[PDB]
Amino acid sequence: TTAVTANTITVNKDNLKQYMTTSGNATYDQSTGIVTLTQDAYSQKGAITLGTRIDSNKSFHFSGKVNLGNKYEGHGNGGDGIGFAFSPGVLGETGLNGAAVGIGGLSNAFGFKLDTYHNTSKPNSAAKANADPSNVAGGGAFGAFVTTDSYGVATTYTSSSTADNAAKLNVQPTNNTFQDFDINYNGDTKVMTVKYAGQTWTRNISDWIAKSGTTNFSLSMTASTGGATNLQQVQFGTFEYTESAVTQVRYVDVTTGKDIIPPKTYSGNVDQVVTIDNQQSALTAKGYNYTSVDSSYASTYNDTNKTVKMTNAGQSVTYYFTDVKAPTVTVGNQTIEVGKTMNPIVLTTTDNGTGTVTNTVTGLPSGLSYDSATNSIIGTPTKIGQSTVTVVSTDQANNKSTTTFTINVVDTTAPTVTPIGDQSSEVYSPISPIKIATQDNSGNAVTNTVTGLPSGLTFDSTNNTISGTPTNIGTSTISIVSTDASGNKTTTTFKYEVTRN
Ligand SMILES: OC[C@H]1O[C@@](CO)(O[C@H]2O[C@H](CO)[C@@H](O)[C@H](O)[C@H]2O)[C@@H](O)[C@@H]1O
Ligand SMILES: [Ca+2]
Ligand SMILES: [Ca+2]
Ligand SMILES: [Ca+2]
């Protein structure tokens, strides 16, 4: 087996903390997926960043909701807004507070902002942002693409097309409600489509990607307040992307080719050297011994130091282990009744491994068999006695155990006897012989003894009949005791009346 070197991941509210990191004033509510980036208070800054580089040769997609606040330019003291930034620089870094709207401060980056505070006059040098454009001045929050230069200075993107020009929001933030927000990037066309509360911005971003000097990016979502404020929040929702600059590490059963424990993904910046873990002690605890390392999908791997060096493309290292623990069968001793269909004895087996376990069974009583399909001893035992049953349990790695238990086939069921009706016949007349018919679960001989016979009548053990000529008028109770080989007994009776002619 071989896995992909770069996964296509979806970040959701439950795995968010596995893939992303909050910083500054940001907090997170896992039950709702709500990242609160700032509260409605002065001088706040909060961010969330994705801990793996995104490959822009593949599609990526944020689908969620955003609360931009409840006041904005010309309608309350609202700011600063929320920035969604894609940076060619290192993971974990965020843009600046203020007019930079979380994008200014990052070099050669691009992104999209929702901007509630119109910075009409030129921000100072330290703000790393040009003024907001005239075409969105005069009232209302607006949305826009943003790009930065090599000094980290943000320019709000404007154009002569309504497709991607900076534009006032159709749905203004008046009441702290969450609106639908979507950033969709198509890795085939390089077109980024941003949608906020039904309003769309669309642009081919091939040029900004080329200007950034790379095809793999660090994603941040950052909001701030200064003297102007707002509750600013992003709700997950989901973020889908394909990894760049990762190494996959798998822990694989050499016999089956299956993952023994979950694989691990290490992330870094391009050229970052990262130590990976072969998890030997965890595999040992699971009954596995180290076998080898295959690093053919990670040419940067150094087995002495256990390091890889991240590249744009994903790498993969596989550690192989061998299952060195035999399976266990637990089966207690059994007592079953001869000539009855037994309820199955399930040969309950457990094993530490990833493959198939095969049981082979010997020493079964006659009539019993091992059913593979149900892993059970089934059948009807035909013979009294005790057997030692041996079960040899073999896993796919050829670890073997053998277990024995006893099956005692017993007879505790008494014979059954066809009923004989009460009889009547004339004194001194020979009778039609009365047949005594028995059956038993042992399938073996039932022996009968008979008492209480009218005088002149005889029981014959050879063919189990009563016959003869009765010589006394009167009434008899004939008593038959039927015994199997095990000593189980049945008493059957009937009345015999000897009459006058
Ligand atoms: O309140 C506006 C007033 O405050 C100043 C600081 O003196 O700027 C702060 O407020 C702005 C809006 O929240 C931010 O853009 C800025 O980063 C923050 O320092 C004044 O510059 C501004 O006029
Ligand atoms: Ca602004
Ligand atoms: Ca095993
Ligand atoms: Ca019996």
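We're sticking with Swiss-Prot numbering for chain A, so the shown stretch reads 251-751, in order.
According to its header, this structure was worked out by X-ray crystallography, 2.0 Å.
Yeah, the Cβs are placed from backbone N, Cα and C, and that goes for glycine too.
Swiss-Prot lists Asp365, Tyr367, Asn369, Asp382 with the feature Ca(2+) 1 binding site. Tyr367 (mutagenesis position) has a Cβ environment of 25 other Cβ atoms inside 10 Å.
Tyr367 to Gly appears in Swiss-Prot as a published mutagenesis result, with the remark: NRR region no longer binds to host cells.
The Ca(2+) 2 binding site feature in Swiss-Prot is assigned to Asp573, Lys575, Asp601, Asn602, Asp645. Other Cβ atoms within 10 Å of the Cβ of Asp645 (Ca(2+) 2 binding site) number 23 in total over all chains.
Here Swiss-Prot flags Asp661, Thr663, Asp690, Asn691, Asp734 as Ca(2+) 3 binding site, drawing on experimental evidence. Listed in sequence order, the residues of the same chain lying 6 or more apart from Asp690 (Ca(2+) 3 binding site) and placing their CB within less than 8 Å of its CB are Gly589, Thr663, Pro665, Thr666, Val696, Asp734. In the three-state DSSP assignment, the secondary structure recorded for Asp690 (Ca(2+) 3 binding site) is coil.
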Sparsest-packed among the binding-site residues, when each Cβ's other Cβ atoms within 10 Å are tallied, from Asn369, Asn691:
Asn691
Translate the DSSP assignment of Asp382 (Ca(2+) 1 binding site) into the three-state scheme.
coil
In sequence order, those recorded positions of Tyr367, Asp601, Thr663 whose CB lies under 6 Å from ligand 2:
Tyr367
